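Okay, structure first, notes after.
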Amino acid sequence: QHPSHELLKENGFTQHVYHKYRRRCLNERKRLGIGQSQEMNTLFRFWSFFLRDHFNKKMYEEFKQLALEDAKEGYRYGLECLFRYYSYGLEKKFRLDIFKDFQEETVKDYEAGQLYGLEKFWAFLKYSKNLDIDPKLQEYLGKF
RNA sequence: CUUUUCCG
């Protein structure tokens, strides 16, 4: 019943419901601050799954921006969802712009003293179906 | 693969 799940059903997505639901999550985040909104978490989660089956560039962009604004504040759930999306989604259907984003954020995450991104990227290669990997990122995987 | 079930 929660829009975060209902919008994931076979034919459950409508523009009206999503926008109303997207608005509430954003408003709650603004009101209670970053890392303090239960909905926003739902929206992050809704995003990583939904985009895997229904890629929308503009939606992915908002997803990506909000996740990185959260992570730089210390609340990394949104970024984990983005990484989960990158690994799971690109596995499902490969997109070069998205994969290039994947490599970029994975490097930034590892350079930030983190392992979540690197582990998700490694997992992608393992379950993925000739790609040009970043040489600096290739070195990071070697020590993983 | 940490984040649901009606506070309109």
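Numbers in chain A come straight from Swiss-Prot, and the residues shown are 873-1001, 1004-1018, in order.
For this deposited structure, the header notes the method as X-ray crystallography, 2.6 Å.
The backbone N, Cα and C atoms fix where each Cβ goes, and this holds for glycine too.
Taken straight from Swiss-Prot:
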MUTAGEN   A:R917 to E  Abolishes RNA binding. Abolishes inhibition of EIF4G1 binding to mRNA molecules with a 5'TOP motif; when associated with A-960
MUTAGEN   A:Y960 to A  Abolishes RNA binding. Abolishes translational repression of mRNAs with a 5'TOP motif. Abolishes inhibition of EIF4G1 binding to mRNA molecules with a 5'TOP motif; when associated with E-917
MUTAGEN   A:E963 to R  Strongly decreased RNA binding
MUTAGEN   A:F966 to A  No effect on interaction with RPTOR
MUTAGEN   A:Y999 to A  Strongly decreased RNA binding
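Overlay of Swiss-Prot feature records on the structure.
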residue: A:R917; record: mutagenesis position; DSSP (3 states): helix
residue: A:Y960; record: mutagenesis position; DSSP (3 states): helix
residue: A:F966; record: mutagenesis position; DSSP (3 states): coil
residue: A:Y999; record: mutagenesis position; DSSP (3 states): helix
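Across the 2-residue gap left unmodelled in the deposited entry, the distance from the Cα of A:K1001 to the Cα of A:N1004 comes to 9 Å. Local packing around the mutagenesis positions A:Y960, A:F966, A:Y999 was summarised as the count of other Cβ atoms within 10 Å of each Cβ; on this measure the leading residue is A:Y960. For A:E963 (mutagenesis position), applying a Cβ distance below 8 Å and a minimum sequence separation of six or more within one chain yields A:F996, A:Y999, A:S1000, A:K1001. A:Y960 (mutagenesis position) sits 10 Å from A:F966 (mutagenesis position), taking the Cα positions as reference. Cβ contacts within 10 Å of A:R917 (mutagenesis position), excluding its own Cβ and spanning all protein chains shown: 19. In this structure the alpha carbons, written CA, of A:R917 (mutagenesis position) and A:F966 (mutagenesis position) are 20 Å apart.
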